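K.L.:
Below is the structure I would like to discuss, written out as structure tokens.
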Amino acid sequence: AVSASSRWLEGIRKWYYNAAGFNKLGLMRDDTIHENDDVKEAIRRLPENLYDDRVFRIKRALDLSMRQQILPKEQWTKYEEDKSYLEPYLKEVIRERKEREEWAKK
Amino acid sequence: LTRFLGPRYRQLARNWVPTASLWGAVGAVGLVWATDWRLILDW
Amino acid sequence: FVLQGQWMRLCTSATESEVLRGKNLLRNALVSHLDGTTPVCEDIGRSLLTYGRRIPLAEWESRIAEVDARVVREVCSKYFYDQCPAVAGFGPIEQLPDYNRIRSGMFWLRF
Amino acid sequence: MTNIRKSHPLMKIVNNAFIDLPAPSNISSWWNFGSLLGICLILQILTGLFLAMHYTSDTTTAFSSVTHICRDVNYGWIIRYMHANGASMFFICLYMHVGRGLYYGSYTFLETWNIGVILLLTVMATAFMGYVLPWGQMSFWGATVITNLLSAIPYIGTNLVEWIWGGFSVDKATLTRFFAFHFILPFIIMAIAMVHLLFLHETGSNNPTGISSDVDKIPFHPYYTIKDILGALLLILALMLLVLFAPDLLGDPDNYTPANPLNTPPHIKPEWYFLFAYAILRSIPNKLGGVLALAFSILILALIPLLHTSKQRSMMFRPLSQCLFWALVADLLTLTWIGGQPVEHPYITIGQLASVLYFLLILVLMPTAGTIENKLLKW
Amino acid sequence: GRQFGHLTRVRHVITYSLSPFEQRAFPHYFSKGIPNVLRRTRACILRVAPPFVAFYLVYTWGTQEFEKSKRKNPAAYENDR
Amino acid sequence: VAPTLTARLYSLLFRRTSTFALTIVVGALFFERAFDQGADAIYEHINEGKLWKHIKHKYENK
Amino acid sequence: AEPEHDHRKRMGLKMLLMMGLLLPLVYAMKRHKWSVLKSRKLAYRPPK
Ligand code: HEM
Ligand code: HEM
């Protein structure tokens with residue numbers, strides 16, 4: 001029954017991303033995740049392109065942070081372009097491990 | 001939390017209680033010497 | 001570490017022995033290259049645009065001869081000591097020394 | 001290797017955690033509080049040992065002793081006022097430290113987080129006993145009312161408060177105990193610090209972005225030795241600014257009065273570092289309820305790892321937590337205020353809602369906000 | 001183990017740096033600071049300042065009341081009656 | 001042409017770190033004295049006659 | 001009440017100037033060491 005609320009949420013989501021640093025930074029939302037054991041394995045599963053990309057992005061990002069400089073307005077990550085490229089990989093890794101637990105449990 | 005809970009685990013818990021149960025008894029003995037309850041002494 | 005180390009040592013601690021051996025090496029390097037027709041032709045051509053129209057070949061030995069352990073020490077310290085490096089790598093450069101580290105390697109407090 | 005001084009000695013290799021270590025590029029000024037943290041630990045110690053080079057730990061003298069350190073002894077005045085003020089800094093620094101951990105999710109390093117926590121609490125003990133050494137009206141009473149606050153425990157309490165004190169009150173017996181534990185805690189704490197450092201060295205320093213920096217790492221020597229020295233420079237600045245221009249300013253307590261056991265400053269309260277703790281106890285009617293909730297104030301730290309709900313260990317990209325993070329900090333300021341307040345209606349009612357706000361912020365709000373943000377990002 | 005040769009794996013990235021002695025350490029500091037300081041403060045202010053503002057009100061009110069209720073010694077209940 | 005003041009200073013004292021250090025030792029010395037002198041003066045000026053240094057006269061040698 | 005404080009104010013003035021001077025140099029000294037990382041711009045290069 002979500003038509004107006006969810007619609008507001010969709011608008012809100014763009015604002016949330018805009019509110020979020022990653023969009024401002026220009027780095028992808030997927031790249032931002034707390035590097036833990038599951039993320040870690042997902043990470044490892046990335047293709048050369050995807051994966052080298054995430055290395056430059058973070059390189060460019062930690063460079064900026066070191067210099068307290070923001071990227072130009074023209075070169076920023078736009079919410080409409082939410083590459084959730086880790087998501088696919090990250091889901092399974094979890095999926096596998098949740099199972100593992102099920103098999104281990106019984 | 002949720003992951004730890006399991007249908008399979010029960011034997012370990014049962015085993016743990018005895019070792020745990022045995023361990024629990026030691027503390028009472030250990031505490032008692034320090035505590036020196038007159039009632040404990042009376043026992 | 002070892003290399004830069006070598007540099008430093010060079011401009012503070014050169015010993016006549018050491019310089020005298022390198023001396024001699026130079027001669028040979030410089031004589032043996034000139035073996036063959038092609039080699040002589042290039043020296044003669046390039047020598048003329050480089051050093052102008054001289055062929056310092058026999059001079060060399062003389063010039064090389066003026067070499068002293070003090071000469072070598074003072075001449076090296078113009079160019080390597082306190083001077084700022086030009087460093088390039090093509091990684092795995094992940095361990096390559098930080099520009100400032102390399103830099104401090106050109107002077108001698110310790111290490 | 002040959003004549004690589006560093007790895008030659010095995011010992012000197014262990015020191016290459018300072019010079020050669022992988023340190024992230026990007027890195028707010030906030031992280032200098034680690035280093036300064038140590039700075040303060042070392043300054044207190046050098047200072048302590050000189051003061052304890054002219055201090056006596058008896059009822060009769062202690063007040064006199066301090067009084068004598070600040071009058072007849074050469075440069076004893078600054079040493080003592082440097083030691084008092086320092087401890088302020090030491091705490092001001094501590095609470096930056098934990099803020100940072102709270103905000104950027106440095107606390108993911110569970111093992112490091114748990115040492116931190118121990119660290120924090122150990123210093124906390126230290127500060128509580130040192131302030132009592134001088135044996136002045138504030139000190140005297142503050143010890144009674146805190147220590148006694150332990151007698152809330154039902155079965156033991158009572159017996160136990162009496163063991164800690166070495167008698168029925170706080171006479172000499174207690175006073176020499178604090179002198180000895182104050183002295184030996186800091187040494188024990190240094191071991192802890194190093195143990196803390198040990199664990200942290202196994203995963204390196206998190207960043208404002210919240211992502212691994214392994215793809216961007218820098219020489220600690222070249223860069224972070226100057227930063228740290230600079231940090232010092234400002235740190236000292238604050239410590240001397242305080243110590244030289246306004247020695248007593250930050251030391252709320254004006255009670256330079258030798259402790260008279262029948263006398264009482266109706267306004268009894270811990271120092272700025274311990275101000276938050278006193279306030280927490282006040283909002284609960286029941287004694288025991290207040291002691292539990294006091295412990296939980298501080299002890300609630302070790303939960304936060306488990307509370308973490310978002311996919312971004314970095315608050316940096318999550319507005320909403322940045323807002324509730326700040327509020328907690330300002331709630332914490334609000335609580336500190338209560339600490340120096342008459343325990344009356346106005347302050348009571350306020351503190352009580354601040355003490356619920358603090359635990360909400362930490363237990364319930366933030367964790368939810370995490371989720372939300374994750375869901376807005378479609379994560 | 002070894003912290004520098006073993007961190008991670010990085011392919012295809014060039015970096016270009018310059019020497020300290022060739023550059024200036026203070027790059028149009030006033031000009032960058034103003035605009036950068038300005039631009040981040042204004043992105044902080046909203047997330048940070050509120051709660052402090054709040055405390056201030058609560059401080060202010062909270063002290064007024066005290067002084068009143070206590071200085072208003074007749075506050076609770078009047079004199080004439 | 002002549003070397004900028006810095007270049008002069010550089011080649012005379014900062015090439016060799018022995019010299020450099022020597023400098024700094026020396027400098028630290030010289031500097032402490034000037035600073036103090038200047039910085040003490042400045043501070044006494046701000047409290048003219050407020051300090052015993054100013055006020056010794058009154059009860060000194062009759 | 002505060003014999004040390006009287007001496008401290010005079011010392012504070014000396015301390016204030018030295019700290020200020022030291023702070024200014026350090027910011028400059030600090031900037032130079034960290035300048036290289038800040039100055040550096042890294043451009044990703046496509047594999048193909
Ligand atoms: C961070 C750890 C420490 C903290 C927080 C700390 C804090 C304090 C405080 C708040 C006081 C009360 C001073 C006053 O207001 O008059 C004090 C006094 C004292 N402390 Fe420390 N201290 C620490 C470490 C040490 C150490 C390591 C020593 C000995 C080596 C020491 C020796 C003393 C002595 C003798 C006094 C009594 C005289 C006085 O009042 O100055 N303290 N300490
Ligand atoms: C005796 C007091 C302490 C000292 C001297 C100290 C010192 C340090 C230093 C020098 C650092 C590195 C820089 C930084 O991140 O700020 C650090 C990091 C850290 N400290 Fe402390 N600390 C103390 C207390 C604590 C407490 C009480 C805890 C938590 C309960 C704690 C947890 C941490 C954590 C988690 C980090 C790593 C954060 C990161 O970079 O991801 N520290 N500490």
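Heads up, residue numbers simply count up from 1 along the chain you see.
Looking at the header, which is where the method is noted, we find electron microscopy, 5.4 Å.
From the backbone N, Cα and C atoms, a Cβ is placed for every residue, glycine too.
Residues or ranges marked as heme b b562 binding site in Swiss-Prot (evidence: experimental evidence): D:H83, D:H182. According to Swiss-Prot, the feature heme b b566 binding site maps to D:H97, D:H196, an assignment based on experimental evidence. Per Swiss-Prot, the feature ubiquinone binding site maps to D:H201; the stated evidence is experimental evidence. Here the residue is the original one, but Swiss-Prot notes a natural variant at this spot, D:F90 to V: In strain: 65, 66 and D.
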K.L.:
When you rank D:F90, D:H97, D:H196, D:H201 by Cα distance to D:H182 (heme b b562 binding site), which of the recorded positions ends up on top as the closest?
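P.N.:
Out of the listed candidates, the nearest Cα belongs to D:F90.
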K.L.:
Do any of the recorded positions D:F90, D:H97, D:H182 touch ligand 2, in the sense that the CB is under 6 Å from one of its atoms?
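P.N.:
With ligand 2 as the reference and 6 Å as the Cβ limit, the list reads D:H97.
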K.L.:
Cα-Cα separation of the residue listed as 'ubiquinone binding site' and D:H97 (heme b b566 binding site), in Å?
P.N.:
17
K.L.:
Based on Cβ atoms within 10 Å, give me the single least packed residue among the binding-site residues D:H83, D:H97, D:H182, D:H196, D:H201.
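P.N.:
Looking at the binding-site residues D:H83, D:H97, D:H182, D:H196, D:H201, the Cβ with the fewest others within 10 Å is that of D:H201.
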K.L.:
Near chain F: which of the binding-site residues D:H83, D:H97, D:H196, D:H201 have their Cβ closer than 8 Å to one of its Cβ atoms?
P.N.:
none
K.L.:
Return the members of D:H97, D:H196, D:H201 (the binding-site residues) with CB less than 6 angstroms from at least one atom of ligand 1, or none.
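P.N.:
Among D:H97, D:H196, D:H201, near ligand 1: none.
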K.L.:
Under a three-state reduction of DSSP output, how is the residue listed as 'ubiquinone binding site' classified: helix, strand, or coil?
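P.N.:
For the residue listed as 'ubiquinone binding site' - judged by DSSP and reduced to three states - the answer is coil.
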K.L.:
Report, as a single number, how many Cβ atoms besides its own are within 10 Å of the Cβ of D:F90 (variant position).
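P.N.:
The answer is 21.
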K.L.:
Work out how many Å separate D:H97 (heme b b566 binding site) and D:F90 (variant position) at their Cα atoms, rounded off.
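P.N.:
Cα to Cα, D:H97 (heme b b566 binding site) and D:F90 (variant position) are separated by 11 Å.
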